[PDB]
Amino acid sequence: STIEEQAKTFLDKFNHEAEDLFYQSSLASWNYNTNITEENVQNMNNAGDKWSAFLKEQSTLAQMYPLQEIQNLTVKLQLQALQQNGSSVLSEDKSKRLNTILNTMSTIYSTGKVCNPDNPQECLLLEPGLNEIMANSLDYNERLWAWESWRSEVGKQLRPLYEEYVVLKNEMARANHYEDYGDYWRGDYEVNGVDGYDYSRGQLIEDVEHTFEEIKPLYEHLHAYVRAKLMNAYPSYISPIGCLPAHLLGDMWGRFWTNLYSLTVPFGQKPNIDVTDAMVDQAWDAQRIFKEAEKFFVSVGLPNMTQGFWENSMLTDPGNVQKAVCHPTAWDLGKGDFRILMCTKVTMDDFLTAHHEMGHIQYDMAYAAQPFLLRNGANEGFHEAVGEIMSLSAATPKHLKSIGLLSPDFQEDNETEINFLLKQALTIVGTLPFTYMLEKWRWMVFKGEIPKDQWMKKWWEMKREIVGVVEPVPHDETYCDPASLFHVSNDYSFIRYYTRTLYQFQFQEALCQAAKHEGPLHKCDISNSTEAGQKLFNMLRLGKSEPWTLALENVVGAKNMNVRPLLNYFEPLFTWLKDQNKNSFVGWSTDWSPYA
Amino acid sequence: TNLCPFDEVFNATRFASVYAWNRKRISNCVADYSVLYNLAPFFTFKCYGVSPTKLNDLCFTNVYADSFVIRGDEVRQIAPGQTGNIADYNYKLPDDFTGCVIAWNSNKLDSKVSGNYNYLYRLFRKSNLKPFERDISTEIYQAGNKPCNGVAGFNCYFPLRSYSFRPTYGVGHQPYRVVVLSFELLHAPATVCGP
Ligand SMILES: *[C@@H]1O[C@H](CO)[C@@H](O[C@@H]2O[C@H](CO)[C@@H](O)[C@H](O)[C@H]2NC(C)=O)[C@H](O)[C@H]1NC(C)=O
Ligand SMILES: *[C@@H]1O[C@H](CO)[C@@H](O)[C@H](O)[C@H]1NC(C)=O
Ligand SMILES: *[C@@H]1O[C@H](CO)[C@@H](O)[C@H](O)[C@H]1NC(C)=O
Ligand SMILES: *[C@@H]1O[C@H](CO)[C@@H](O)[C@H](O)[C@H]1NC(C)=O
Ligand SMILES: *[C@@H]1O[C@H](CO)[C@@H](O)[C@H](O)[C@H]1NC(C)=O
Ligand SMILES: *[C@@H]1O[C@H](CO)[C@@H](O)[C@H](O)[C@H]1NC(C)=O
Ligand SMILES: [Zn+2]
């Protein structure tokens, strides 16, 4: 019997054992997230430990089948994923050091507190304490205090850890035959051995930098319009040619500019489209919301929710006594069990979230027939892109009017059209330079291109140059500002938010063209279009089985990430911004800082 | 007026694991087929060779009742000319099969919150099964080229695996009870006619 046939048989046994053990851990995890007790924590950890220990045993056993002697690519994908899972490449001592560091950074982030000057007993955490300040406060000093205190008392704690974190992560990645830990992360996009669809890890950097260049003009005029509106609100604090102060950007890091809408709204006398009143008027509950979201997916040819979904999901807050983790999540426990955890309120925002999360469930159900190790999005940006496009259609006035939540006597005008796109751009476009510049800095740190003594120097040189954002206080190398964001100190890659954003508009443009949508892309609703649903489904049911380049081509007809649909979606705003900035300076000078 | 022991087979407390499927030979009785519709809308009743449409005016030499438990997905494999872990390694119907396949969802009985590991099925075998064959061997499957020495290890797998039935599984992974009625016609007097 060949080594490929031995691997097929081994994978057969793994698929069974993993499916059962994974289900036990997911269910135990579910029972805690919906009913927070001490016993449910123990059951979640026991079931989790058993699953982790099973994955470590099977990772080692998988490596005893060398990849070079398998020809079946579908088998080699599964074998590689199980082999690439184990960290048994670093000595037990260095593995132990690295896990302690990871735990310490995560603990510092989640329990880091800041106490108000003049009272040691009034102390705030990041959430909800400091996040409330950075998202609602208009006082320059209060926001500057929250911004600086978070970085100087929690960030400085993370600097010595992150330094050792980089060294060990590189050692682990190098010993897995990657250039560095940044190259390891880019491994998610790699494709090999499929002629016409291959993709190298280093190609991701070039495609990200090539697509980002075509985003700069839109971002420059967004940044120019935002700076002008803030300069009116803070005339003594903002230069007409300088970068935007980092603490005046709507949250702790400026990752999203969403909360600047009140100070930047183009036409403040036209109200937003809010259907919350109409939902309460019609006595909608949570079940009605998800029932409507189910109807949406059925209208395009996708299946209805399983009976187990409605029985086992938790769609409303459990109650006062029973405490829950209300973060909206879609659960694929395996063995036909799909659920949504969500503390739904009768609001437009939760209504769109229901479509977003049920968009994940549709993805999960569609690739449930794939092998266990291939039940995932095509790459790290696919799954979230699928979720987002559902809330794009679900929110249009066209879709809202057809379900009886928006009055037929409400007609769109280009002022509310511009208000919408600006609000969208503040979230979608604003995060792109933030996301690219954060990952570029980490890619360069892992590569060794940034010495330790110039970490925070290069970080703010790249914030000013790339993002047009300037620190309000000088920061030396005792700081670790990147680590003051969750994803940096909690060891998650970050470029997925950039690729997903580009994918989601490639998807929506393609599906709307299949829906024969007439008009600007941002007004499109794929509802009732079974041809659109079929195009999407042909990619969903693939899972990880096919190269992400091929899966993308199934929907959009191109093998690579493209930024033209994103620019297409925002084109009405782009022309309106350029006309707004006709007597403004566009671009920023990096030498100006608020601390003179 | 001797009534055939179907309540024995269908309403049994515990069905057999499909790898060790259970056969009940039926003879010398009146077969009241037309009264079998007493389950939770029993999800399957498909016959091959004969007609279920009130064709119990027919006599057979012996009737064999085969019973086991599989998951919903696997019920499609209890039919002539199907392949899969069940039809290849546990229970195989012949190409010229004459009889009926009855199946119904038994989630309320055969599922359990901690997971019901009573029901097993065969995952590995050197070759497929001949029609109506039964293999209950617990010999370690040699997947590699080294001998196994009767213990589980690298490339040496215990040939049987468990269904781990839980009530919250999807319908495709829920337990289904199956009864396979095999009708025999030998050159011998019919002992089984059912009015
Ligand atoms: C090895 O595989 C496991 C499969 O679960 C991965 O564990 C998950 O990793 C993601 C992202 O790091 C987390 O969101 C999940 O919560 C993790 N689940 C667990 C086990 O808690 C694990 O990341 C893989 N290891 C690597 C990176 O090779
Ligand atoms: C919550 O968990 C406890 C065990 O810690 C259990 O006894 C209780 O029944 C659970 N409540 C609900 C509503 O599931
Ligand atoms: C790879 O293996 C799978 C499962 O055995 C099989 O269905 C598929 O056809 C194989 N592909 C090739 C190229 O042999
Ligand atoms: C889903 O749709 C099918 C028919 O397409 C129907 O038979 C089934 O009962 C539906 N399920 C629910 C939960 O309504
Ligand atoms: C809306 O469109 C019309 C087109 O003629 C244009 O004249 C008007 O200035 C636009 N209004 C805004 C606020 O963009
Ligand atoms: C099993 O029990 C039910 C109710 O007691 C009865 O209606 C049904 O006919 C029984 N099954 C058989 C095969 O007799
Ligand atoms: Zn999501």
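Here chain B follows Swiss-Prot, giving residues 333-527 in order.
In case you wondered, yes, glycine gets a Cβ from its N, Cα and C as well.
According to Swiss-Prot, the protein carries these features:
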type	residues	note
MUTAGEN	B:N343 to Q	Reduced viral infectivity
VARIANT	B:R346 to T	In strain: Omicron/BQ.1.1, Omicron/XBB.1.5, Omicron/EG.5.1
VARIANT	B:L368 to I	In strain: Omicron/XBB.1.5, Omicron/EG.5.1
VARIANT	B:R408 to S	In strain: Omicron/BA.2, Omicron/BA.2.12.1, Omicron/BA.2.75, Omicron/BA.4, Omicron/BA.5, Omicron/BQ.1.1, Omicron/XBB.1.5, Omicron/EG.5.1
VARIANT	B:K444 to T	In strain: Omicron/BQ.1.1
VARIANT	B:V445 to P	In strain: Omicron/XBB.1.5, Omicron/EG.5.1
VARIANT	B:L452 to R	In strain: Delta/B.1.617.2, Epsilon/B.1.427/B.1.429, Kappa/B.1.617.1, Lambda/C.37, 19B/501Y, Omicron/BA.4, Omicron/BA.5, Omicron/BQ.1.1; Contributes to cellular immunity evasion and increases infectivity
VARIANT	B:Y453 to F	In strain: B.1.1.298
VARIANT	B:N460 to K	In strain: Omicron/BA.2.75, Omicron/BQ.1.1, Omicron/XBB.1.5, Omicron/EG.5.1
MUTAGEN	B:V483 to A	Increased resistance to neutralizing antibodies
VARIANT	B:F490 to S	In strain: Lambda/C.37, Omicron/BQ.1.1, Omicron/XBB.1.5, Omicron/EG.5.1
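Checked against B:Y453 (variant position), the variant positions B:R408, B:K444, B:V445, B:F490 differ in C-alpha distance, with B:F490 being the nearest. The number of other CB atoms found within 10 A of the CB of B:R408 (variant position), across every protein chain shown, is 13. Across the structure, B:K444 (variant position) and B:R346 (variant position) are spaced 14 Å apart at their Cα atoms. Comparing CA positions across the recorded positions B:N343, B:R346, B:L368, B:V445, B:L452, the one lying closest to B:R408 (variant position) turns out to be B:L452.
The two recorded residues B:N460 (variant position) and B:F490 (variant position) have their Cα atoms spaced 17 Å from each other. A gap of 12 Å separates the Cα atoms of B:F490 (variant position) and B:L452 (variant position). When secondary structure is read from DSSP and collapsed to three states, B:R408 (variant position) falls in the helix class. B:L452 (variant position) falls within a strand segment according to DSSP.
Of all the recorded positions in the list B:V445, B:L452, B:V483, the shortest Cα-Cα distance to B:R346 (variant position) is found for B:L452. Here the C-alpha separation of B:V483 (mutagenesis position) and B:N343 (mutagenesis position) works out to 38 Å. For the pair B:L368 (variant position) and B:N343 (mutagenesis position), the Cα-Cα distance reads 11 Å.
Taking the Cβ of B:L368 (variant position) as centre and 10 Å as the limit, one finds 16 other Cβ atoms among all the protein chains shown.
The Cβ of B:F490 (variant position) has 15 other Cβ atoms within 10 Å, all protein chains considered.
B:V445 (variant position) sits 17 Å from B:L452 (variant position), taking the CA atoms of both as reference points.
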